[PDB]
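J.: I'd like to ask you about the structure that follows.
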Amino acid sequence: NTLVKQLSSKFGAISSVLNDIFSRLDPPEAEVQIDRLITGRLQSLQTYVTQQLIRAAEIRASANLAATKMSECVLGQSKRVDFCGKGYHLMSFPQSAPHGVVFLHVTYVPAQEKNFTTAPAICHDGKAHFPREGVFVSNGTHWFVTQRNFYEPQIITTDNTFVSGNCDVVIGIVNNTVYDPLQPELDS
Amino acid sequence: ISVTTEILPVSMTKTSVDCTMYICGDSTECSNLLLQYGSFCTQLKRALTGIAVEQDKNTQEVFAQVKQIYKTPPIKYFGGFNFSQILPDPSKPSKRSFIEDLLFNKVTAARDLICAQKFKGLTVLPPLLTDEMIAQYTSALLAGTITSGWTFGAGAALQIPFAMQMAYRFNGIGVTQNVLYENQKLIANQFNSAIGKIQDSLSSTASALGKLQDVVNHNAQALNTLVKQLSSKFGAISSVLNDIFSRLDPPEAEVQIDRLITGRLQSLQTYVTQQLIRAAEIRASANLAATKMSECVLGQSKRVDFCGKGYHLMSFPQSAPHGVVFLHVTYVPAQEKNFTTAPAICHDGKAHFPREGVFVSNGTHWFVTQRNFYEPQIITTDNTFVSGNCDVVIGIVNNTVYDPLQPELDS
Amino acid sequence: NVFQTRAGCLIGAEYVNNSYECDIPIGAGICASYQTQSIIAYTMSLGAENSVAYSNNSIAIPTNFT
Ligand SMILES: *[C@@H]1O[C@H](CO)[C@@H](O[C@@H]2O[C@H](CO)[C@@H](O)[C@H](O)[C@H]2NC(C)=O)[C@H](O)[C@H]1NC(C)=O
Ligand SMILES: *[C@@H]1O[C@H](CO)[C@@H](O[C@@H]2O[C@H](CO)[C@@H](O)[C@H](O)[C@H]2NC(C)=O)[C@H](O)[C@H]1NC(C)=O
Ligand SMILES: *[C@@H]1O[C@H](CO)[C@@H](O[C@@H]2O[C@H](CO)[C@@H](O)[C@H](O)[C@H]2NC(C)=O)[C@H](O)[C@H]1NC(C)=O
Ligand SMILES: *[C@@H]1O[C@H](CO)[C@@H](O[C@@H]2O[C@H](CO)[C@@H](O)[C@H](O)[C@H]2NC(C)=O)[C@H](O)[C@H]1NC(C)=O
Ligand SMILES: *[C@@H]1O[C@H](CO)[C@@H](O[C@@H]2O[C@H](CO)[C@@H](O)[C@H](O)[C@H]2NC(C)=O)[C@H](O)[C@H]1NC(C)=O
Ligand SMILES: *[C@@H]1O[C@H](CO)[C@@H](O[C@@H]2O[C@H](CO)[C@@H](O)[C@H](O)[C@H]2NC(C)=O)[C@H](O)[C@H]1NC(C)=O
Ligand SMILES: *[C@@H]1O[C@H](CO)[C@@H](O[C@@H]2O[C@H](CO)[C@@H](O)[C@H](O)[C@H]2NC(C)=O)[C@H](O)[C@H]1NC(C)=O
Ligand SMILES: *[C@@H]1O[C@H](CO)[C@@H](O)[C@H](O)[C@H]1NC(C)=O
Ligand SMILES: *[C@@H]1O[C@H](CO)[C@@H](O)[C@H](O)[C@H]1NC(C)=O
């Protein structure tokens, strides 16, 4: 619209149209006015082209980002934080829109938290025990092992713990019992 | 344990230009003559306003990522780690930290240049967010990462002791937790020494903030050349237009005025185009900084050479004039030793492959060890699995495997 | 009325001591909005204020998902 509206400028000439300039002045003198008009219009069109180029570069950057998002979020599962949504990414769906794409992100969010008391290791039979893929918790009386992102208490055993060293070097260790699931069937 | 510093520019300086004062000065005749060229200044105002709002959008996107403002509890024990230099200092009125103060002091009758440029139609607008608000965002992020961990980037903040968080990160990089639980004091001392070295380097070295200084210098040079362009004839008798009007008749004064107007308009166009290109580059840098903040501060990244040189552990943000600074805490091995290995163990006519580690030998015996730390253990059936006979694998060796059940059968 | 901000002088808006999310950005941490039947200029509120209970031996574990 502004490129169209620039056509009414005079640029210092005697008129904004060419036919009256050519129908009122001799060839020796109309040249200056024609040159002024031509130079002004050329400058306007060049400025338009430059701005279009810059905007095209920005659109290209956005398109590259969208292509990367389609490659990772949709065709696979992403471990990147805050890339395919807020939370823990599960999956995604694409939809089309005029000059654009819309991504629907299905994600997982925890809720209904609860407090607990924990210790890093358990000292038993003069040895320190560490969890394999969980965390030690206590409800005030007993001790359990639970997964990090969901509450699922379990009994401490040998199958879900591993031993390394004595229990006089780790800060915060506590005393408890580790249940051996081989002897009770052997003694029965 | 290594700490590394990274500097990223975020935003630019917002500028506004007055056409009439810059071009025609205080002369009314030029003001009347200027109207003939049409709409050449509304476009300039639109472009400059777009850049100005873009800068605020950049800052808001980079820094405003937490819904709630957290505070550290009064007790300052975090398993031996100090953190007293990066946390807010209530004594100073700016509510900033030591490193932040050093960074701000690092980058910097008679009439000031700012007033002289203002008196020619070039003005600077203030940003939406003051420095105090950016400091509060940084403090909230630091408190959230110290107290909660990475849980506050995907939901509610759940408290966890610092030692257990470090154990989880060690498990993430590929080392078991017992290493941390047995070398807590050494790791804490290394971290404190690294922070002290960063302090010393910041206090002594004064060339670590090149990028922001380059941005400031480029803006200053652009303004300087724009101002200097006002004293060129462009082919007329003189730069000053009142002398042109007084000396000679209107018929040629019109030509001289047209020459000056065209030259000044061309200079303004060039300035606007260069500003647009620079703003695009700054926006790209801001997008990179926002991605880095979301990926290295609110979580742990497995990408190589992204959140530091080495094995990534964690990171901390700090503010800087028109930019952000990242402190990356990473893990690097040292004191390596040679060993002899084999791909599998042939025992009882069966091939045995390790479950997590690698097989090593110290000259006479054979052990299984984790990949990134030397911790030998006896080869048993608990850390090994069997697949096929031992006449196919190239390089298999002979040894014995211990079964933890037969000893109990006889005892 | 008259108010003096680091971005200049504001006429026609009344300053209040509360804090809301920004609607029209003026600058230097000052925003404006149309509320109450009047125009009010205020200071931005970054967000809600929170504190987390931290100790040697306390953890928080979720029990449900969304
Ligand atoms: C902590 O957890 C233990 C394990 O469930 C609880 O002990 C059980 O409590 C229920 C409650 O009625 C009893 O029916 C069971 O017989 C208990 N089992 C054992 C082995 O004692 C214990 O009550 C929990 N503590 C608290 C304070 O809730
Ligand atoms: C776990 O049990 C051990 C004993 O098996 C406790 O060690 C004792 O500590 C007391 C101090 O309160 C000493 O007087 C005893 O001599 C220690 N016993 C031995 C065999 O050395 C240990 O304190 C217990 N853990 C906790 C947290 O109390
Ligand atoms: C954490 O760091 C601060 C500052 O580096 C330590 O404070 C220094 O303590 C020593 C002796 O304890 C004094 O000689 C220095 O004058 C102190 N410096 C400052 C700036 O206060 C502090 O001891 C470190 N440890 C803890 C637990 O805070
Ligand atoms: C592992 O073995 C290699 C090869 O035997 C060692 O590399 C040589 O080290 C000696 C020093 O004892 C040098 O004089 C040689 O020039 C090295 N050879 C090459 C090709 O560089 C290597 O040092 C051993 N690893 C360790 C930790 O000592
Ligand atoms: C390789 O490691 C073995 C460990 O099994 C070393 O053997 C031990 O050597 C010490 C010598 O100080 C003896 O006291 C131990 O009794 C040995 N262990 C066993 C199980 O007998 C061995 O010295 C190491 N080096 C070589 C070259 O084999
Ligand atoms: C590993 O032990 C096996 C045990 O069967 C070896 O296999 C035999 O080794 C003897 C001694 O050289 C040969 O005479 C037999 O012919 C081998 N049997 C077969 C079926 O090939 C095996 O050689 C040992 N590994 C190595 C590297 O010697
Ligand atoms: C997790 O949350 C869901 C809803 O968000 C709970 O499902 C509801 O539970 C209540 C109380 O048991 C029932 O009255 C409703 O009928 C359930 N369904 C809905 C749609 O509300 C679910 O119980 C929660 N998990 C646990 C373990 O309590
Ligand atoms: C855990 O204890 C703190 C201590 O005040 C409390 O603020 C918080 O609400 C508790 N968590 C839950 C889930 O009740
Ligand atoms: C427990 O916390 C207190 C502060 O609340 C601290 O002084 C003490 O050192 C902590 N204990 C351990 C074992 O870290």
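Numbers in chain A track Swiss-Prot; the residues on display, in order, are 960-1147.
Here the Cβ of each residue, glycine as well, is placed from N, Cα and C on the backbone.
Copied straight from Swiss-Prot:
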VARIANT   A:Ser982 to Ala  In strain: Alpha/B.1.1.7
VARIANT   A:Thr1027 to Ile  In strain: Gamma/P.1
VARIANT   A:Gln1071 to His  In strain: Kappa/B.1.617.1
VARIANT   A:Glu1092 to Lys  In strain: Theta/P.3
VARIANT   A:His1101 to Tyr  In strain: Theta/P.3
VARIANT   A:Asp1118 to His  In strain: Alpha/B.1.1.7
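Thinking about packing and proximity, how do these listed features fit into the structure?
T.: Close to A:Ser982 (variant position) in the fold, though at least 6 residues off in sequence, lies no residue with a CB less than 8 Å from its CB. The secondary structure of A:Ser982 (variant position), as reduced to three states from DSSP, is coil rather than helix or strand.
DSSP assigns A:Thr1027 (variant position) to a helix in the three-state reduction.
Listed in sequence order, the same-chain residues six or more apart from A:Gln1071 (variant position) with CB atoms under 8 A from its CB number zero; the list is none.
A:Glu1092 (variant position) carries neither a helix nor a strand DSSP state and counts as coil.
Around A:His1101 (variant position), there are no C-beta neighbours below 8 angstroms that are at least 6 residues distant in the chain.
According to DSSP, A:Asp1118 (variant position) sits in a coil region rather than a helix or strand. The 10 Å shell around the Cβ of A:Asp1118 (variant position) contains 10 further Cβ atoms across the protein chains shown.
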J.: Work out how many Å separate A:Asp1118 (variant position) and A:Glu1092 (variant position) at their Cα atoms, rounded off.
T.: 11
J.: Applying an 8 Å Cβ threshold (strictly under) against chain C, tell me which of the variant positions A:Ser982, A:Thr1027, A:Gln1071, A:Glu1092 fall inside, in sequence order.
T.: A:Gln1071
J.: Taking the Cβ of A:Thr1027 (variant position) as centre, how many other Cβ atoms lie within 10 Å?
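T.: Its Cβ shell of radius 10 Å holds 11 other Cβ atoms.
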J.: In Å, rounded, how far does the Cα of A:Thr1027 (variant position) sit from the Cα of A:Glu1092 (variant position)?
T.: 33
J.: What three-state class does DSSP give A:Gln1071 (variant position)?
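T.: Where A:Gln1071 (variant position) sits, the three-state DSSP reduction gives strand.
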J.: Near A:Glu1092 (variant position), which residues of its own chain have a C-beta under 8 A away, given they sit six or more steps off in sequence?
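T.: In sequence order, A:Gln1106, A:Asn1119 meet the Cβ cut-off.
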